[PDB]
Amino acid sequence: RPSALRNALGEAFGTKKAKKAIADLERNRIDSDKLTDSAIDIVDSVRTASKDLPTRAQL
Amino acid sequence: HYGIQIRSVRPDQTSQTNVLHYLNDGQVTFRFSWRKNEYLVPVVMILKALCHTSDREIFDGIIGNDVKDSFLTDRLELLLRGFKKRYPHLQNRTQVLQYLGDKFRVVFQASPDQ
Amino acid sequence: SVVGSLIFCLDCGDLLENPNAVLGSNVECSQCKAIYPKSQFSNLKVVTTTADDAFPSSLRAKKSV
Ligand SMILES: [Zn+2]
């Protein structure tokens, strides 16, 4: 349905279609998988960075 | 720059503005608005969509007795021949309607029924 | 039918494919089966002209008096 929506968009506007397509470009696959692994490593870095704040509410 | 604007209003007085645009290419595109977003369609599509007709009926509809407008003869040949270029497969009006339903089905909220 | 530089299907009225894009003579209709250039051709020509507007000048005014 969104893709189909895209088709409707394609008929309506060349320019607007271009903008939406650009949005798709921005997304891309989003989480890359190899990238995902590297990111996981980054997450470890985050662990160090992380604001090890507490239970938040129970405390 | 040239274009036509007709503000069609239904009996209930709700309005719908319709615009025609002359492209430099001779192409004419039709502007309208749905869910208050704008949408453009080639006019030859809305023509073949309104009534089953021949190409000669539309040509005769526009220029008619005006057979002397080389300017119009050629622009209108660009229009009809150009449609034949884009959509060689829209052979009849029903198929055209299927193309419009297929391209607006996501937004006209008629689906699982129409 | 041929008019000006348009040629319509004689049987169906479709503006059939230009004799130029055909290998036979009879431009066949995409709605009908008629022959064509198999039957000759509408020696397609148009005497196209300027609108007598593109060329403003004092000399154009010299055509006005
Ligand atoms: Zn035919």
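Following Swiss-Prot, chain C shows residues 2-66, kept in their order.
Backbone N, Cα and C define each Cβ position, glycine as well.
What Swiss-Prot records for C:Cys10, C:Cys13, C:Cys30, C:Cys33 is Zn(2+) 1 binding site. According to Swiss-Prot, the experimentally introduced change C:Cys10 to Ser is described as follows: Severe growth defect. Swiss-Prot lists C:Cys13 to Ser among its mutagenesis entries, and the accompanying note reads: No effect. Recorded in Swiss-Prot as a mutagenesis result, C:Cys30 to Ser carries the remark: Limited growth defect. Record note (Swiss-Prot) on the mutagenesis of C:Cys33 to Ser: No effect.
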**Q.** For C:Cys13 (mutagenesis position), nearby residues of its own chain (Cβ under 8 Å, 6 or more apart in sequence)
**A.** C:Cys30, C:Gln32, C:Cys33
Q. Which ones, out of the mutagenesis positions C:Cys13, C:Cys30, C:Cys33, lie near enough to chain B that their C-beta is under 8 angstroms from one of its C-beta atoms?
A. C:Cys13
Q. Across all chains shown, how many C-beta atoms besides its own are within 10 angstroms of the C-beta of C:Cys30 (mutagenesis position)?
A. 20
Q) Taking the mutagenesis positions one at a time (C:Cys10, C:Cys33), which has its Cβ surrounded by the most other Cβ atoms within 10 Å? A) C:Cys10
